[PDB]
Amino acid sequence: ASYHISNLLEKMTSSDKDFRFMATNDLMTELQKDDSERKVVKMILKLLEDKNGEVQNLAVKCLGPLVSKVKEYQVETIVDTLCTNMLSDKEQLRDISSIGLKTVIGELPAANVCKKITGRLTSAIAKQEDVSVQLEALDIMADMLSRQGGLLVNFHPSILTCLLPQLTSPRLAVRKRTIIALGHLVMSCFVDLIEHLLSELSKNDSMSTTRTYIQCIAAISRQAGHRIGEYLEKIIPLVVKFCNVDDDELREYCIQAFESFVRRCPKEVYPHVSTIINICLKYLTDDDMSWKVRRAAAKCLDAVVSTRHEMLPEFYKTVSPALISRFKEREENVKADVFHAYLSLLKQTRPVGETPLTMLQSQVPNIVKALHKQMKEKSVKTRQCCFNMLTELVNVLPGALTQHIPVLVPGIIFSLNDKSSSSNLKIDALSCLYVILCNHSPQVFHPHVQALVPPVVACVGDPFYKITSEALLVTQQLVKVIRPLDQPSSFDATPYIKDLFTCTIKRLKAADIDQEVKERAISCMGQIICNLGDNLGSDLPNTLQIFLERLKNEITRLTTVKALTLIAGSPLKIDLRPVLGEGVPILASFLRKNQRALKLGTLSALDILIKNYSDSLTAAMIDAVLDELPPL
Amino acid sequence: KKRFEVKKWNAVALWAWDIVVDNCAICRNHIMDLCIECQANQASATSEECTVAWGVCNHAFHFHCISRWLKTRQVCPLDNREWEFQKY
Amino acid sequence: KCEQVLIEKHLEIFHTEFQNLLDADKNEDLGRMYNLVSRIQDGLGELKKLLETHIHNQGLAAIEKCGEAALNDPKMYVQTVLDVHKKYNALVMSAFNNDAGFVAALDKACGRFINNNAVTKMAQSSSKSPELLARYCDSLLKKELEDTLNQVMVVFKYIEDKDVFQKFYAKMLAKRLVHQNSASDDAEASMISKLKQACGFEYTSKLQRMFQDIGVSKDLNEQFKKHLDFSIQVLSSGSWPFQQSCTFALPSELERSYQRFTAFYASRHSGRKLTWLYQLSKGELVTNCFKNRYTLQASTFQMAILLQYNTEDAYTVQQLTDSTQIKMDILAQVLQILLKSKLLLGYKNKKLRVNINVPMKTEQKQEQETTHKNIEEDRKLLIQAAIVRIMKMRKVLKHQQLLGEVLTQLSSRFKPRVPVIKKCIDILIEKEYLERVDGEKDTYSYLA
Ligand SMILES: [Zn+2]
Ligand SMILES: [Zn+2]
Ligand SMILES: [Zn+2]
């Protein structure tokens, strides 16, 4: 209201701090929910010079949303006044002006402000005694190019030719800001501007080169690399001829390659750069740098492996996999990156003139001895990388490492039994052991049970739940493997019966244990019973009540039913008649709620139970089952 | 017997006004010592939460004293400009 | 109709497949089924909730997996958090194509599992993530790195207690500016610009003040050197939060060095006393009695302790304790930490230059507790001042309106508790700053 705004202006304009604060809160609340605009703009401009910090913050925050309702006549005036104050002496006023400009441009979506600011900065960016002005101007231009970048019909050439001499500034910071601004400009970008930019860069290349030009080329290519296809054929030769230099400058040259492959996929120049990086991986002479130059080559290998899919025989038939495999005894970063590259390659090996299977099989022994040599290290990261490598090599195809289990078992045993091992290391080791046991045939795991049972049994009981669940999975897989009913086997597993049973029944109790561990223990018990329960005769007719009491619980209802189904459908007879009388009504009572998975599971359990065991069946359970059919 | 020499020191200095460290102008008492009106009635955490404030002009005064001075004027007693708050 | 029939009777299997795929590393299928379900009109609430709880579960599992070590090793915890954040960002970019609702879901999920977690639970304090972030930033900048700084700044937006990190970073910058051990000026300027763009001018005011103070100190030192090894770094009292140092004994070897500076200051800037801080000042020792020339990066305290062994037949703890006048616990810890290096002649070393400067490892917890308590009464005083000054313009208002205004005003800063605000109001009333009107209950009238 007119009277309201007049009263607010009168009360606030009393040289007071608290009253100004409350008035600012009031006008921001009003904004959120001809002469007055002039008055408020003038008073905000006056407050902009106030020494108080809170008042200046309130005014500059109010300036943001104020542009929506303010007139479009004095916006140029306030912008010009802010730009004039930008050239003041006191640094605090400089910071206030920069904050205000950034705020208004942030809240901006009238359009003459952008033209005015870019036109003024075109002259401002020119050479000046102060370097702080240049840094602030470069930051502002970066903000424009990140946010603006629309029409700019006749403003891009001026800013371009004005920012070109700024690339040779002695300060590294100014060079970085100019490079960032150029990258933002090309990203926002027109039909010919990049042509003159590339021509100038090429002309400057045939001179006393510096890291600035290569860094700028890499930045502009990363921001926009889909419009440089005809210039490359002179770019790579320059990099190759400038690589053979004694001084350490190959970093940016090698960085250019991986981004070049990432941006432009189709190009028939791969062999030359590939050979260049293969040779460059060999440099081996913080004062020392040679432990870091190979990082760029490793990133190059990562990019080239990821992008290329249709020339697997070319990669495999060369010495590239061999050179990658042998180049392992290096620093932690180099080892990690070559491991990452090989994992990416193996993940790529899956389908999307011999087949890749032959060369993979022939290189398997080499990978095996390389991994075995790499096992003798106390670093956790190397152990996790090796376990992930083994898991990937086993998962890619079944029956791969069928001739190296005896030499690979001790490494897993040491990694599981050592006191200095992280939770992730144990988890990945257990997962690798489980997947190896699952994929490979049981015939290559019989002699190793004496070595695989103690550590798995010990690892079953751990405070963590992920480790315990993985150990239970490994135990179930080992129990299934050691006694395969599909093919007859000749081995005595009597000592392991009680050893597995103690841990399995110990983890089957509540003991404030998480749901996942309880479900895994239930599954392990079900598998153990189904495939081995003839040995367990004393605890068979008394431990079945645990499943009956757990059936009522909703948290563990599917797993126990699946375990019961597996137990009932066992070729070896399992005694369940005393439990059948008290178990069937429990399963029948659950046929009321809407749960397809639970319904199917309990139906399967009852079906297999009545099929395998039907000697003793009363009439109450049959009537209860029949009455529960219409709801199903 | 054992002796050695030091090359550089690189010391750090903390400058402050003599009047401020001597005593606060609002109440004629030591700035280190707690004010009188707060200790006159101790029945809550006021006696402990009371501390010395700061400003742009590098001048230290008690929070209660400067708060009381507010609404009588907006000036610090010995330097004649608008009071500012930066840290507790 | 096709989407309804394909989904309405298949909610359970779709949700199970979503959970199973998200548990594993398979983003292409996640994006596939996101495209499949995106055609549903207002039926994505269940999917959003499921992803939000799964992200919470993943955060809890990742944080709890590295237990007992992330407390004292913030480096690996911050690295894991950054890896998880960038993995989620890549997954969102690939699958959800930056969906605004899904982006908001990820944002509040990160806020939830950063504000509270297993590590935070046992410590009984939900203000530790800013501490770890500040420690990681300081260690990274304590002697290529723009991407990690940008990611840290982006992920910091989810932390509600921004003032904690602001104060921590200001303190670390004040400590680090004393010793010439900062990174390149370009990185510092970039970080300052990022904080200025993100945070308000309130935080950057102190940074600019410290920059100006160090600039004028350098100019004064250069002028004195021009008029003329030793160095001096004068700092303001109200621009550098430093606890007052205790009594100390001035060495007689370089008394003239401080005497000349004091005389010059008195001649130039009279009527201004100085209080030099004998806690943060490093240097090198030129040893000659040893088998070879050796240098040690010694701070003032243990350097003075070592100097107290020169030309003395016997050394006892009590005499140096009563001479230097320093707290017993700090003295004992310093003696233990210097004795751990096998220093306290005849022992050689692998390298000519060692750097005995090591983390305190004992006063870090006490300093952190003190800083947390200081932030606590800072919040209390700020809310008290806001409450007392709001009533200057508003004559009489209800309690609920005042509480709502207080919560809204500082919403971007912190969420104060109701009992704390009530206690502050009660003590303000008891301090004769308010009058309890009997006309209406829970109503107060402004008083001078
Ligand atoms: Zn007081
Ligand atoms: Zn006082
Ligand atoms: Zn003052």
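The residues of chain B that appear here are 19-106 by Swiss-Prot count, in order.
Each residue, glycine too, has its Cβ placed from N, Cα and C.
The Zn(2+) 1 binding site annotation in Swiss-Prot covers B:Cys42, B:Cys45, B:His80, B:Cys83. A strand conformation is recorded for B:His80 (Zn(2+) 1 binding site) in the three-state DSSP classification. If you take the C-beta of B:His80 (Zn(2+) 1 binding site) and look for same-chain residues 6 or more apart in sequence within under 8 angstroms, you find B:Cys42, B:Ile44, B:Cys45, B:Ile49, B:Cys53, B:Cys68, B:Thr69, B:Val70, B:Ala71.
For B:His82 (Zn(2+) 2 binding site), the same-chain residues lying six or more positions away in sequence with a CB closer than 8 A to its CB are B:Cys53, B:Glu55, B:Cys56, B:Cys68. Per Swiss-Prot, the feature Zn(2+) 2 binding site maps to B:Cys53, B:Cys56, B:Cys68, B:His82; the stated evidence is experimental evidence.
Annotation source Swiss-Prot lists Zn(2+) 3 binding site at B:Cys75, B:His77, B:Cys94, B:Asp97, citing experimental evidence. Packing around B:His77 (mutagenesis position) is summarised by its Cβ count: 24 other Cβ atoms lie within 10 angstroms of its Cβ, all protein chains included.
Among the mutagenesis experiments that Swiss-Prot reports, B:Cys53 to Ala is described with the note: Strong reduction in ligase activity; when associated with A-56. The Cβ of B:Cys53 (mutagenesis position) has 20 other Cβ atoms within 10 Å, all protein chains considered.
Quoting Swiss-Prot on the mutagenesis of B:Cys56 to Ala: Strong reduction in ligase activity; when associated with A-53. When secondary structure is read from DSSP and collapsed to three states, B:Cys56 (mutagenesis position) falls in the helix class.
For the mutagenesis result B:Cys75 to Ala, the note given in Swiss-Prot is Strong reduction in ligase activity; when associated with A-77. Within 10 Å of the C-beta atom of B:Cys75 (mutagenesis position) sit 16 other C-beta atoms, taking all shown protein chains into account. For the recorded site, B:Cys75 (mutagenesis position), the DSSP three-state label reads coil.
Among the mutagenesis experiments that Swiss-Prot reports, B:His77 to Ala is described with the note: Strong reduction in ligase activity; when associated with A-75.
Listed in sequence order, the same-chain residues six or more apart from B:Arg91 (mutagenesis position) with CB atoms under 8 A from its CB number zero; the list is none. Among the mutagenesis experiments that Swiss-Prot reports, B:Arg91 to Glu is described with the note: Impairs UBE2R2 activation by neddylated Cul2-RING(FEM1C) complex.
Not one of the recorded positions B:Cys56, B:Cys68, B:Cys75, B:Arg91 places a Cβ under 6 Å from an atom of ligand 2. With a cut-off of under 6 Å between the Cβ and any atom of ligand 3, the recorded positions B:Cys68, B:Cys75, B:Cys94, B:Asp97 reduce to B:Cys75, B:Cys94, B:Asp97. One way to see the shell of the Zn(2+) 3 site is to take the Cβ centroid of B:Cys75, B:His77, B:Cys94, B:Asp97; the remaining same-chain residues with a Cβ within 8 Å of it are B:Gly73, B:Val74, B:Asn76, B:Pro95, B:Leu96, B:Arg99, B:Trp101. Highlighted here are the recorded positions (B:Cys45, B:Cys68, B:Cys75, B:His77, B:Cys94, B:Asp97) whose C-beta falls below 6 Å from ligand 1: B:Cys68, in sequence order. Between the CA atoms of B:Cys75 (mutagenesis position) and B:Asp97 (Zn(2+) 3 binding site) there is a gap of 8 Å. For the recorded positions B:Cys42, B:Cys45, B:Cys56, B:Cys68, B:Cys83, the ranking by surrounding Cβ atoms (within 10 Å, all protein chains) places B:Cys42 first. Comparing the binding-site residues B:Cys94, B:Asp97 on other C-beta atoms within 10 angstroms of each C-beta gives the minimum for B:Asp97. The Cα of B:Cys83 (Zn(2+) 1 binding site) lies closest to that of B:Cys94, out of the recorded positions B:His77, B:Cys94, B:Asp97.
Compute the center of the Cβ atoms of B:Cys42, B:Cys45, B:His80, B:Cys83, which mark the site for Zn(2+) 1; besides them, the chain residues with Cβ within 8 Å of that center are B:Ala43, B:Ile44, B:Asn47, B:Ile49, B:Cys53, B:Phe79, B:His82, B:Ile84.
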